[PDB]
Amino acid sequence: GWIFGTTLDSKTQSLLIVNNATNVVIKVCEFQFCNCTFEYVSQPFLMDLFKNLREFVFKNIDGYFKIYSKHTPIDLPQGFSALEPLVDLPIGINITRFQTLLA
Amino acid sequence: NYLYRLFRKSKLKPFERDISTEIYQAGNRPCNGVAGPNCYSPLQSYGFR
Ligand SMILES: *[C@@H]1O[C@H](CO)[C@@H](O)[C@H](O)[C@H]1NC(C)=O
Ligand SMILES: *[C@@H]1O[C@H](CO)[C@@H](O)[C@H](O)[C@H]1NC(C)=O
């Protein structure tokens, strides 16, 4: 997953993708790492199976947090490939730091 | 029951919200949660009659 936000005093909560069958819930509420019960249930993003390269080049434009996703089967190999848009989320927050989630 | 924010470290982005109420530091002396002479609460109530 992804744990986006600034500092740890206000908001600072993001994506919760689990790859079983559901529960990609995006939450923008107060939470302390190491007052809101938001949710967004949809399909899992990371569907693929000869190594595969899942590439995300997501952005935000004044809160319009959008994700472009593509799984490409093959250091980064050469050659050109496309990446396709997936969703659009109005997260409405200011983000300056990031960290991966591993389990 | 209505409040508005006066002092911030930077400007805004379009379509964003601010909930955290931290004491503003208007000088070199840090506040550290103390509302002194250079420290003020950023939220002031609307006095409506
Ligand atoms: C976003 O947050 C950072 C650090 O919390 C701050 O420095 C910046 O001024 C904020 N606003 C932006 C990028 O508009
Ligand atoms: C939620 O945040 C507001 C900030 O305006 C605060 O006044 C309120 O006490 C908080 N509620 C809880 C349950 O933390």
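Chain A is numbered as in Swiss-Prot, which gives 103-136, 165-179, 186-210, 215-243 for the residues shown.
Looking at the header, which is where the method is noted, we find electron microscopy, 3.9 Å.
The backbone N, Cα and C atoms fix where each Cβ goes, and this holds for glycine too.
According to Swiss-Prot, the features are:
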- A:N121 to Q: Partial loss of biliverdin affinity (MUTAGEN)
- A:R190 to K: Partial loss of biliverdin affinity (MUTAGEN)
- A:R190 to S: In strain: Gamma/P.1 (VARIANT)
- A:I210 to V: In strain: Omicron/BA.2.75 (VARIANT)
- A:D215 to G: In strain: Beta/B.1.351 (VARIANT)
- A:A222 to V: In strain: 20A.EU1 (VARIANT)
- A:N234 to Q: Increased resistance to neutralizing antibodies (MUTAGEN)
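Less than 6 Å separates the Cβ from ligand 1 in the case of none of the recorded positions A:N121, A:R190, A:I210, A:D215. Each of the mutagenesis positions A:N121, A:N234 was scored by the other Cβ atoms within 10 Å of its Cβ; the lowest score goes to A:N121. Looking at A:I210 (variant position) and A:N234 (mutagenesis position), their Cα atoms lie 36 Å from each other.
Note on proximity: of the recorded positions A:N121, A:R190, A:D215, the one nearest A:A222 (variant position) is A:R190, by Cα distance. Using a 10 Å Cβ-Cβ cutoff, A:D215 (variant position) registers 3 neighbours. For A:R190 (mutagenesis position), the same-chain residues that are 6 or more apart in sequence and have a Cβ closer than 8 Å to its Cβ are A:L176, A:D178, A:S205, A:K206, A:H207, A:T208. Chain B comes close to A:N234, taken from the recorded positions A:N121, A:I210, A:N234 by a C-beta to C-beta distance under 8 angstroms. In this structure, the C-alpha atom of A:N121 (mutagenesis position) lies 25 angstrom from that of A:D215 (variant position). Here A:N234 (mutagenesis position) is positioned 33 angstrom away from A:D215 (variant position), judged by their C-alpha atoms.
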